[PDB]
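J.: Got a structure for you, written out below as structure tokens; questions coming shortly.
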Amino acid sequence: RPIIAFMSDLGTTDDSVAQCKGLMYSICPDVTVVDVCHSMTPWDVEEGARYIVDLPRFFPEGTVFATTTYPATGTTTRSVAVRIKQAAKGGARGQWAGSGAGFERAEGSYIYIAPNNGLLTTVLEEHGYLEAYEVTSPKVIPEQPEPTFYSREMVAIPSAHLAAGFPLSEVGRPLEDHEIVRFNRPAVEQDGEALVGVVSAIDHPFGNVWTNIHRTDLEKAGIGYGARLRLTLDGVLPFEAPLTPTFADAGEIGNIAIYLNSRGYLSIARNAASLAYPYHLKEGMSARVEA
Amino acid sequence: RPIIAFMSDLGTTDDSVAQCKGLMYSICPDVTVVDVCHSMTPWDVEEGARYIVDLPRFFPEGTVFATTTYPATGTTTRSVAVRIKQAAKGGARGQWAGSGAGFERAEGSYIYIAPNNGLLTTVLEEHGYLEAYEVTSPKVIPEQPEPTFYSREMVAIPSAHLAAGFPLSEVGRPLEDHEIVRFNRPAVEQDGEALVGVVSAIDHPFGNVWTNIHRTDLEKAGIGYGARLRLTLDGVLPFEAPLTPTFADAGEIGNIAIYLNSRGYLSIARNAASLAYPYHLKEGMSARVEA
Amino acid sequence: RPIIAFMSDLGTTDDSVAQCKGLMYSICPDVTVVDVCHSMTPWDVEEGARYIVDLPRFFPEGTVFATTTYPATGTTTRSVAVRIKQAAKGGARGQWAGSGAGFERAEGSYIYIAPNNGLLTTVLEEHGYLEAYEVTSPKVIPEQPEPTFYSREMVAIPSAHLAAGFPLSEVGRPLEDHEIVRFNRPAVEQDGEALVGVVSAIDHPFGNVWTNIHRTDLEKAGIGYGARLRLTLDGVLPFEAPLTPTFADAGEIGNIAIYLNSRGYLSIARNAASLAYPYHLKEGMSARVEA
Ligand SMILES: C#Cc1nc(N)c2ncn([C@@H]3O[C@H](CF)[C@@H](O)[C@H]3O)c2n1
Ligand SMILES: C#Cc1nc(N)c2ncn([C@@H]3O[C@H](CF)[C@@H](O)[C@H]3O)c2n1
Ligand SMILES: C#Cc1nc(N)c2ncn([C@@H]3O[C@H](CF)[C@@H](O)[C@H]3O)c2n1
């Protein structure tokens, strides 16, 4: 019944992840370990951030998220363990997840544990937190941590203790908000009637394009479903389409759909074809939208 | 103890699959989720069909197969949930799976749930079915399904309710056989003493080549183990070898083996080397066999 | 609760692994199956060896390691099942794994089951073994094993019986040490006061380079942390750096770190950048080190 959702940059090609898992079952034999993904670009905390920010509403209360890319492994840094506040609504409309009207989740029901290197920046933004600790107790980490494997020693091990009900406040000292490292999230700029941001992700394996322009950004510029839009990527690739709910509304196979993705962000795709791959579109390219 | 075997086109590079899983453990905390694979070519229902058709005999009775590529996500379509009839025999001979003489499986012991887009075509062919329903009840799907994620909303969510014993007949109305979408399976043609079909799959990661020419097709043309065969791929590449049980019977490393694969289909490989990759062989190429 | 750690060359792109798993839950419904990895280069027993040799100390006592690349599938060969002796200390220093001072593991607490094709060579070297059997009983393998799938029939099936407490000595006859196939581990040679070995692995996804030159080989040539080293790969690519504990000690991003990896072997990397990929370094290349 206790659950650890595990996200790393360790890859799926050797025994790394399994060593972490072995230890997790050693510390908490009834735990269920769920892989989020292990394929993130190493050291890109922004990319890791995206894969973990939306998890809580999908998981049972009490779930621990162990989340790590650890470029500072072997240094004096220590992980941070955080009890978030609201599981938050999400998606294209703003709802709970699940059958019926969804499963609503109590506040303070989820713990993230991560290197204190910015990885939880967006988790804290969207969810807030109740308490936050530096993870230092030798009860939950090794007295002699492997210098090149803090992902295992400083995240995976202690997440299993946490999953086994080890008290969050005993992992180490409390952290003041400014001691929690953040990365800068680039804002979405207004520019005439236009909104300007970036391609935040390519949606693998489909090659859909996700922007950082949220539905809230769109509504506060007079834009809802059915609005005819111009969406320019990379300064040069304009596209035009009405904003629709889904891919199939584009009509013919191959046609352009502009839609709100399952996180509520402005997105673009081809109907039953890949948009991004044939045109080598990339995370980071500009993205401008207007009616 | 209940099991969901999960097959999607969602990939292994983001949080998509994990969101489904979180929900599965939310709806049925004692469930075991087994990944079939998440790597299929998006929207290729024929390829998905292959990965799910042979599962039932390997799994404990009561197992639910949640299987999805969902190109029609966000439209008015609804999934179908089916209780299959026979778990069937399979493999190069026709047997149950497991130690000893195998574990034989009761009829009606398995449920598939899938978009109604053809994905279960071969499942129904090989296994038959007892009952089939459109999945519509808000008890097992969301009242507001995420338009771009029906794989989660219309397959994963309800599969967990089913796995938790939710009655199959209450998911929605019964479906007449003709309401269950099918794809055309191309038949194997006789042509003089020859049989003509197609390369159905490349067997990754080994680069073995699988055809659609079944052992039954071979026995009804006088062909058994030890028969010297000519197998022509792509109209032009005409291999010759005796039909053998396995790869190592080819003699030297690199040599050609023609054999019956673990599903009973005519196949070709190199002994301890990849056949398909150096020669860019592909699913879809012709395949002709004769003695 | 019983655990099977599963390592194969079957890949993650079809139903192969799932068929094994289905059977594992069929034979032992309370088992937890942990994927080590399924991505190894087919038939490369040396590569598989690396992924399994360090597992035991991470896992709870009683864990069964089912480990397989099975190029001799369909032949008269039979798997070997081995109860290892010491779980052994490991890592850059030599320690148990886990929080505090680690979880020490009783002798004889782990079983490996594998083709008898050399795959356990290094497991036996580093761990020793108490008992070893040929796996032949039809109680734990099929009477008609699928010729092309001994990985399932001769490893996965019997590993589940073993996991369920089936007595190890009843799987088949005992094996004399010389009946257990080994591969030659190339030794590390001294040359002047240089040490000469090979690149044993590229550490995906990071592109770090691992050699077969152990810390013990280094201490017995007067080399400890802080020693300024020359490390020449491929006969031609020299590098120089002090031997440090971790990556971040290299100073600037992109700079060269020479370190001891989490298994205790001499390694080289770039700080927060990939070393191996831009320069197409490969498993097998020479590796020479000196002060
Ligand atoms: C600066 C740098 C740095 N450089 C590397 N070459 C490197 N390779 C692996 N790591 C980190 O080691 C962690 C394992 F704990 C992984 O999560 C990685 O982030 C690395 N960090
Ligand atoms: C027409 C089209 C269509 N077009 C796309 N660009 C696309 N991208 C993802 N999907 C489907 O969205 C489903 C998520 F449930 C996945 O199973 C995919 O098959 C898509 N469907
Ligand atoms: C010689 C040769 C040989 N040749 C092949 N073309 C081949 N394809 C798959 N296998 C083995 O089939 C096993 C499944 F049991 C896998 O683990 C592989 O090692 C193979 N072995």
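Per Swiss-Prot, chain A residues shown: 8-298, in order.
Determined via X-ray crystallography, 2.4 Å.
For all residues, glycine too, the Cβ spot is worked out from N, Cα and C.
Okay, so Swiss-Prot annotates it like this:
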MUTAGEN   A:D16 to A  Loss of 5'-FDA synthase activity
MUTAGEN   A:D16 to S  Loss of 5'-FDA synthase activity
BINDING   A:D16, A:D21, A:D22, A:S23, A:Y77, A:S158, A:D210, A:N215, A:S269, A:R270, A:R277, A:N278, A:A279  S-adenosyl-L-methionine binding site
MUTAGEN   A:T80 to S  The 5'-FDA synthase activity and the affinity binding for S-adenosyl-L-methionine and fuoride are similar to the wild-type
MUTAGEN   A:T80 to A  Weak 5'-FDA synthase activity. 2-fold increase of the affinity binding for S-adenosyl-L-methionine and 4-fold decrease of the affinity binding for fluoride
MUTAGEN   A:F156 to V  Weak 5'-FDA synthase activity
J.: Taking just the CA atoms, what is the gap between A:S269 (S-adenosyl-L-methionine binding site) and A:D16 (mutagenesis position) in Å?
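T.: A Cα-Cα distance of 24 Å.
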J.: Specify the nearest of the recorded positions A:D16, A:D22, A:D210, A:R277, A:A279 to A:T80 (mutagenesis position), where nearness means the distance between Cα atoms.
T.: A:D16
J.: Checking the recorded positions A:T80, A:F156, A:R277, A:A279: which ones have Cβ within under 6 Å of ligand 1?
T.: A:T80, A:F156
J.: Nearest of the binding-site residues to A:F156 (mutagenesis position) by CA-CA distance, picking from A:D22, A:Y77, A:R277, A:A279?
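T.: In terms of Cα distance, A:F156 (mutagenesis position) lies closest to A:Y77.
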J.: Would you work out the biggest C-alpha to C-alpha distance among A:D16, A:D21, A:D22, A:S23, A:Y77, A:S158, A:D210, A:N215, A:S269, A:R270, A:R277, A:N278, A:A279, the residues that bind S-adenosyl-L-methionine according to the record, and give it in angstrom as a whole number?
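T.: Max span of the S-adenosyl-L-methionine binding residues, Cα based, is 39 Å.
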J.: When C-beta separations to chain C are restricted to under 8 angstroms, which of the binding-site residues A:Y77, A:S269, A:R277, A:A279 qualify?
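T.: The binding-site residues close to chain C: there are none.
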J.: Can you filter A:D16, A:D22, A:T80, A:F156, A:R277, A:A279 (the recorded positions) down to those whose Cβ is less than 8 Å from some Cβ in chain B?
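T.: From A:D16, A:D22, A:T80, A:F156, A:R277, A:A279, the ones near chain B are A:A279.
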J.: How big is the Cα-to-Cα gap, in Å, between A:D22 (S-adenosyl-L-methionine binding site) and A:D16 (mutagenesis position)?
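T.: Pair distance, Cα basis, whole Å: 13 Å.
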J.: Can you count the other CB atoms that lie within 10 A of the CB of A:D210 (S-adenosyl-L-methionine binding site)?
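T.: Taking all protein chains shown, A:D210 (S-adenosyl-L-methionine binding site) has 21 Cβ neighbours within 10 Å.
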J.: For A:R277 (S-adenosyl-L-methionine binding site), what is the secondary structure by DSSP, using just helix, strand and coil?
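T.: The residue in question, A:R277 (S-adenosyl-L-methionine binding site), is strand (DSSP, three-state).
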J.: Hey, how far is A:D16 (mutagenesis position) from A:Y77 (S-adenosyl-L-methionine binding site), Cα to Cα, in Å?
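T.: A:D16 (mutagenesis position) to A:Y77 (S-adenosyl-L-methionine binding site), Cα-Cα distance: 8 Å.
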J.: Check the DSSP secondary structure of A:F156 (mutagenesis position), expressed as helix, strand or coil.
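T.: The residue in question, A:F156 (mutagenesis position), is coil (DSSP, three-state).
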J.: Among all protein chains shown, how many Cβ atoms are found within 10 Å of the Cβ of A:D16 (mutagenesis position), not counting that one?
T.: 23
J.: Are there any residues at least 6 positions away along the chain from A:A279 (S-adenosyl-L-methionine binding site) with a Cβ closer than 8 Å to its Cβ? List them or say none.
T.: A:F254, A:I260, A:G261
J.: Mind giving me a neighbour count for A:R277 (S-adenosyl-L-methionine binding site)? Other Cβ atoms within 10 Å of its Cβ, every protein chain shown.
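T.: Result for A:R277 (S-adenosyl-L-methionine binding site): 21 other Cβ atoms within 10 Å.
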J.: How would DSSP class A:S269 (S-adenosyl-L-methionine binding site) in three states?
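T.: The three-state answer is coil.
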J.: Long-range neighbours only, meaning 6 or more apart in sequence with Cβ under 8 Å: which ones does A:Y77 (S-adenosyl-L-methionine binding site) have?
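T.: The list for A:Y77 (S-adenosyl-L-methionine binding site) reads A:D16, A:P122, A:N124, A:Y157, A:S158, A:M161, A:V162, given in order along the sequence.
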J.: Report, as a single number, how many Cβ atoms besides its own are within 10 Å of the Cβ of A:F156 (mutagenesis position).
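T.: The Cβ of A:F156 (mutagenesis position) has 25 Cβ neighbours within 10 Å.
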